[PDB]
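Participant: Quick one: this structure, given as structure tokens, is what I'll be asking you about.
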Amino acid sequence: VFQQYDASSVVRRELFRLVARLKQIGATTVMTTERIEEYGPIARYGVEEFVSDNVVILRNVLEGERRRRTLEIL
Amino acid sequence: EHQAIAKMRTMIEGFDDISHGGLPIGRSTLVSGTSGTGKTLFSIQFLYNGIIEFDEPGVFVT
Amino acid sequence: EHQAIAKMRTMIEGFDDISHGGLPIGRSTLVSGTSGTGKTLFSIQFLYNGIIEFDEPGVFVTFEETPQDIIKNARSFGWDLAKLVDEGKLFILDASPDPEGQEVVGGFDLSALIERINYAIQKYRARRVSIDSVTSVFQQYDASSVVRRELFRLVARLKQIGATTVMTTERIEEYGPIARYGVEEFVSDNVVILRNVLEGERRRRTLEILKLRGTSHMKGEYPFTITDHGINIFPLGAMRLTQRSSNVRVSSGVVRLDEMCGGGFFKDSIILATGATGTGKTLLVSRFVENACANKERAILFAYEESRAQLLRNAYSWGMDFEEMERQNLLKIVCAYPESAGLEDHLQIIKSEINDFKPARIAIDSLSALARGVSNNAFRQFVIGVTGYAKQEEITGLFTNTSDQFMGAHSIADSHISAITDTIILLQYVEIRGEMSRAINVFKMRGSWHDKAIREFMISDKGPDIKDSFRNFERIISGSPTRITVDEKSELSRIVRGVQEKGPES
Amino acid sequence: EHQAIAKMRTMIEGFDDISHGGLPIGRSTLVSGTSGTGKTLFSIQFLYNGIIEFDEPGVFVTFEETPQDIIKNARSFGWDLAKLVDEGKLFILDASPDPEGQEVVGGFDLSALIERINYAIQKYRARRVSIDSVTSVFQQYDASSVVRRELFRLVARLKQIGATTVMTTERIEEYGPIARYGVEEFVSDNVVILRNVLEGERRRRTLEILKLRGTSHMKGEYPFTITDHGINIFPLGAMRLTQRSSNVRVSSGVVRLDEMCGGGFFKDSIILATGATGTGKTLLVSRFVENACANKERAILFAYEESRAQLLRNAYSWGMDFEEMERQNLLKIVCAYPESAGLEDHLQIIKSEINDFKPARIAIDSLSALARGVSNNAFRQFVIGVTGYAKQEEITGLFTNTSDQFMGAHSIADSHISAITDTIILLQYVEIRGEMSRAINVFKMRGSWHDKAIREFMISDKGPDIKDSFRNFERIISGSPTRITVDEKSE
Ligand SMILES: Nc1ncnc2c1ncn2[C@@H]1O[C@H](COP(=O)(O)OP(=O)(O)OP(=O)(O)O)[C@@H](O)[C@H]1O
Ligand SMILES: Nc1ncnc2c1ncn2[C@@H]1O[C@H](COP(=O)(O)OP(=O)(O)OP(=O)(O)O)[C@@H](O)[C@H]1O
Ligand SMILES: Nc1ncnc2c1ncn2[C@@H]1O[C@H](COP(=O)(O)OP(=O)(O)OP(=O)(O)O)[C@@H](O)[C@H]1O
Ligand SMILES: Nc1ncnc2c1ncn2[C@@H]1O[C@H](COP(=O)(O)OP(=O)(O)OP(=O)(O)O)[C@@H](O)[C@H]1O
Ligand SMILES: Nc1ncnc2c1ncn2[C@@H]1O[C@H](COP(=O)(O)OP(=O)(O)OP(=O)(O)O)[C@@H](O)[C@H]1O
Ligand SMILES: [Mg+2]
Ligand SMILES: [Mg+2]
Ligand SMILES: [Mg+2]
Ligand SMILES: [Mg+2]
């Protein structure tokens, strides 16, 4: 959604907004973000981690031509 | 309430042990990962089991 | 105290030691860390403790988290911040944005905040202030130079107002810049860095005070865990060397052995048991613990290799009923895979269980089980921990270790947990006439004389029977000795012919 | 269509194994890689195979290379696209820029192209489409967010159109992001990464299917080669542990050995001969390969340590005439230094040459010669590939391994062949009275009973002459015996 022409700070707020309004609605939501480095930033803009109350990281680490899927609750 | 945070079971095999109960009720959970990691699936399955295990309707925004 | 700056205590277990007394009053501390490291908690605990322990009202400035949430989450550790906000001891100043807002407002609000805060401090007569996620505010659209100015101004007014402040900050790398804008580091009087290092799929949180303008403090990183009671720090390097030392002996659960040690182990002493897999360290452990219960003394048994069932199936087969030791509330067995956590966690669990049961004897079956994976230093740090806490707790202890190679092991411990140990019990397999016999040896004892022979020992249903030494043998330790004989048939009871009786009579 | 995802086979050697059936139909599959990875080739061979196998027309859209060249290059793999273009089976839709023009024509053309494209799809009744270097299009002056919308629009239209597309992208780092904008990743239903890794001055191209939305596939990287017949992928993990096993026996070339092996070598089995340098391995291989020509059966000899001519001399110097074997088209010698290829290429050459000569036996001289330089794991992965193919192909194979240390060697294979090999023949130097004498031993045989004695053997112009056991010695295996010369019972 923000991948139209935004920057971290603008992203951080938009997310804060969505997260908040959902809290008021009383919904137990699961949001999906994307990454680019298996061990780089937790999310695309380096700001989502700090705005979410909860964070799950799914990894697909390489290493020796094999792939190992893991899951972590940050 | 006036107690800790209550959780909601995901029924995803294992995840509810890892999360000591499941996802925190009334709140969102960010799930990220590179391409091909299981994000969408995690979300589909979370709604699903909610449906098929507690009859908790789910909305899927895509 | 010979420090030049006055400090205030966090009452956070372990922090006040690391900072040689707590946080400097009237000054500000940057607690910066990546995501989920314990920043809010630290700052929340910082105000709570100040209210619960010293009746010091506190102000909590929150930029992202909602006041209801700060209160909802704190119940995780059993804290009723609501009752305090109510008694008017705690005041949460909500400065979070609106779920339906605009854009632009991070400077005059920095002047409106200062004034808001001053108002709250004056109204509630506050002595401690926490500012959670200052970073999030410039996270509207700012650069390093603007941040430095606004942070300074804020911090500088706080100093004037007299307030002792804690400010939270974020960072993306565990080892790179201290805070986001690489400017916060230098504006703060003190800097505490919280990390959550990944490393081999495990997570290790540490706490480090980087700087304290005015006094000294412990340098480097310190392991810690967040539990139901908040942060819990282990200053493993602040552990002094002043353990009491008695000449009190105790039994090992094995009569012959006690003789071999010149009269049993010392109460105040770390015991080391090493031998090849199958030699029988675990038997002496069972025997060691049972004797603490045979004298009506408590004793814990942390198992990291055998299930709670097996430990009992095997224990019983050696006699000794563990079922009863448990009922008489005298013997407590733990059990856990070293993999089920990190040393820090493990060391604490141990510490905990030692308090909730006031043991007089502890046994860790297989240090080398905990040795799995962990680097050697991270392991030694643990061994210093368990061996240390016990020594100063007068708690006698038996530690087990499995040497990676049966027969031929050139060293006691592949880890060198040698100098850390007072008494060493060495078991090994001796190859005599196509068979694997056992051989036990009291390698070393610091205050005692102890027997110098490498005896042979059998394992029956009864337990460990310590026979004699293979005198007429060389290269013993090798694993496969050479039988040389200046005798053997020499006396002892020659008298040939009919010497025995058989099942009927004698 | 209320069923699982259905796949369309590419027919690209190995790819359909990995993707469990092939590319999903009606969906776009991103295939990115760094410069020179075989992206272009993949898409081509994808349409071509489509045509030449299921008569499914193909629409190839290029943005940089030119139609003349595309066809020009394809001839490198022995196929004429021109012909297919003629018969309207393939329509190369040129979309490259000319040496002259204007600018500020951003998303302006992505709309038109989606038209020119749907046209050629309808018009030719195309079922497969390949778009080469979509990337090179936005490489005009765009941002990550602009590229996602232009990409999504295209991918989307194509899915309505119902085509099974393949889009080529480019990367800059072998292991960094997936595509230039680190956005393509998330816009494609499927992502296949082509890599051209450069470790130790050597190059190794691998292919990986990062994801296939809606189905399963093989995970991780998979070695592949680019030959005259196109991309060739070896799914060394796909190979199954379902090899035929008989009780039929064969001769080792050495009568006395055959007895020690309790009746000979099993037709179905892997033979490993290990010993210090000079012990006689190359001899056994020599004798083994000869016995298969005495029975008029074909046998290949892949030598990696000696040359053609020298293999003959020494062979002839032990008897056996290799000169005849070659003429009688019953024996074939290959030879090549391990340094002349990667294991991926060798493993192929081996397989390739076995198909053009249908061997009943095979001898690789010096497994350890192929272990030279290559990592321990990248080697084992070569052993299984060679050991397996021969095993499921009913071929009897002999592999030679020089042990890094003469006398003292505390392990058969330094690299660890154990349990990958059926029969282990072990040669060792033995020092008896200031003299270097040999000794052969049948270490293990999974089927038969074989001899348990360590036998001394000599070498002459007649070949291996297995003598007796050092019965009266100790620490033979060690290599520096000690005769017991026991004074009997001393009366
Ligand atoms: N039936 C299945 N059996 C085994 N693996 C499957 C099956 N279905 C899907 N997969 C695997 O799961 C992956 C699907 O990922 P998914 O669509 O859940 O979300 P994602 O990769 O996190 O995000 P994105 O929407 O970018 O793909 C595939 O890449 C594939 O490897
Ligand atoms: N009762 C508890 N027992 C054990 N761990 C707990 C408990 N409550 C919270 N935690 C842990 O402490 C963490 C809470 O972090 P905290 O709220 O203190 O601030 P933070 O992680 O520093 O910053 P942020 O606001 O970005 O999350 C959780 O990630 C969780 O693992
Ligand atoms: N009932 C029994 N009767 C005779 N011998 C026994 C009996 N139980 C155990 N043993 C002997 O004791 C050994 C068991 O080893 P033990 O449990 O004492 O610990 P360990 O050898 O130090 O360490 P680990 O069990 O992890 O290898 C067996 O190898 C066996 O020879
Ligand atoms: N007959 C052939 N035998 C062996 N290798 C070949 C043959 N033809 C081409 N190649 C190899 O295949 C490669 C061709 O690459 P190709 O044109 O398919 O696209 P690409 O490398 O993916 O992308 P780009 O447009 O950047 O070149 C060459 O780099 C070359 O090494
Ligand atoms: N005509 C011959 N007469 C007697 N002995 C010979 C003759 N030719 C070769 N030999 C012996 O055989 C050995 C040659 O080794 P061979 O060709 O069998 O392979 P290898 O020892 O297994 O491996 P590599 O030669 O690569 O080290 C010589 O060391 C020598 O003792
Ligand atoms: Mg997804
Ligand atoms: Mg044991
Ligand atoms: Mg190309
Ligand atoms: Mg050779």
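To match Swiss-Prot, the residue numbers of chain D are left as they are there, and the shown ones run 14-504.
For all residues, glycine too, the Cβ spot is worked out from N, Cα and C.
For reference, Swiss-Prot lists these features for the protein:
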| type | residues | note |
| --- | --- | --- |
| BINDING | D:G49, D:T50, D:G51, D:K52, D:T53, D:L54, D:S89, D:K224, D:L225, D:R226, D:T228, D:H230, D:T240, D:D241 | ATP 1 binding site |
| BINDING | D:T53 | Mg(2+) 1 binding site |
| ACT_SITE | D:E77 | active site, proton acceptor in CI (KaiC 1) |
| MUTAGEN | D:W92 to F | Increases photoperiod in presence of KaiA and KaiB |
| MUTAGEN | D:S146 to W | Loss of stable oscillation in presence of KaiA and KaiB |
| MUTAGEN | D:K294 to A | Induces a long period phenotype, no change in ATP-binding |
| BINDING | D:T295, D:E318 | Mg(2+) 2 binding site |
| MUTAGEN | D:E319 to G | Low phosphorylation |
| MUTAGEN | D:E444 to D | Constitutively hyperphosphorylated, insensitive to KaiA or KaiB |
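Explain the structural surroundings of these features, please.
Facilitator: D:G49 (ATP 1 binding site): 12 other CB atoms within 10 A of its CB, across all protein chains.
In the three-state DSSP assignment, the secondary structure recorded for D:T53 (ATP 1 binding site) is helix. In sequence order, D:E78, D:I83, D:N86, D:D145, D:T181 are the residues of the chain that are 6 or more apart from D:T53 (ATP 1 binding site) and have a CB within less than 8 Å of its CB.
DSSP assigns D:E77 (active site, proton acceptor in CI (KaiC 1)) to coil in the three-state reduction, outside any helix or strand. Long-range Cβ neighbours of D:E77 (active site, proton acceptor in CI (KaiC 1)) (same chain, at least 6 residues apart, Cβ-Cβ under 8 Å): D:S109, D:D145, D:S146, D:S149.
Under the three-state DSSP scheme, D:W92 (mutagenesis position) falls in the coil class. Within the same chain, residues at least 6 positions away in sequence whose Cβ sits under 8 Å from that of D:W92 (mutagenesis position) are D:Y61, D:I65.
Look at D:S146 (mutagenesis position): DSSP puts it in coil.
Sequence-distant neighbours of D:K294 (mutagenesis position) (same chain, six or more apart, CB under 8 Å from its CB) are D:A286, D:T287, D:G288, D:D378, D:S379, D:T413, D:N414, D:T415, D:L440, listed in sequence order.
The C-beta environment of D:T295 (Mg(2+) 2 binding site), restricted to residues of the same chain at least 6 apart in sequence and closer than 8 Å, consists of D:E318, D:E319, D:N327, D:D378, D:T413.
The Cβ neighbour count for D:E319 (mutagenesis position), using a 10 Å radius over every protein chain in view, is 18.
In the three-state DSSP scheme, D:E444 (mutagenesis position) is classed as strand. Listed in sequence order, D:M420, D:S450, D:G492, D:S493, D:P494 are the same-chain residues at least 6 apart in sequence whose CB falls under 8 Å from the CB of D:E444 (mutagenesis position).
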Participant: Near ligand 9, which of the recorded positions D:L225, D:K294, D:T295, D:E318 have CB less than 6 Å from any of its atoms?
Facilitator: D:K294, D:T295, D:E318
Participant: What is the one among the recorded positions D:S89, D:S146, D:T228 whose Cβ has the most other Cβ atoms less than or equal to 10 Å away?
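Facilitator: Most Cβ neighbours within 10 Å: D:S146.
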Participant: Over all pairs within D:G49, D:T50, D:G51, D:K52, D:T53, D:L54, D:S89, D:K224, D:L225, D:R226, D:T228, D:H230, D:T240, D:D241, the annotated ATP 1 binders, what is the largest Cα to Cα distance, rounded to whole Å?
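Facilitator: Per the listed residues, the maximum Cα distance equals 34 Å.
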Participant: Filter the candidate list D:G51, D:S89, D:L225, D:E318, D:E444 of recorded positions, keeping only entries whose CB is under 6 Å from an atom of ligand 4.
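Facilitator: Among the recorded positions listed, those whose Cβ sits under 6 Å from ligand 4 are D:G51, D:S89.
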Participant: Could you tell me which three-state DSSP class D:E319 (mutagenesis position) falls into?
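Facilitator: For D:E319 (mutagenesis position) - judged by DSSP and reduced to three states - the answer is coil.
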Participant: Do you know which of the binding-site residues D:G51, D:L225, D:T240, D:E318 has the most other C-beta atoms within 10 angstroms of its C-beta?
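Facilitator: Ranked by Cβ atoms within 10 Å, first place goes to D:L225.
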Participant: If H, G and I count as helix, E and B as strand, and all else as coil, what does DSSP give for D:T228 (ATP 1 binding site)?
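Facilitator: The three-state answer is coil.
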Participant: List those of the recorded positions D:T53, D:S146, D:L225, D:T295 whose Cβ lies under 6 Å from any atom of ligand 8, in sequence order, or write none if there are none.
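Facilitator: The qualifying recorded positions are D:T53, D:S146.
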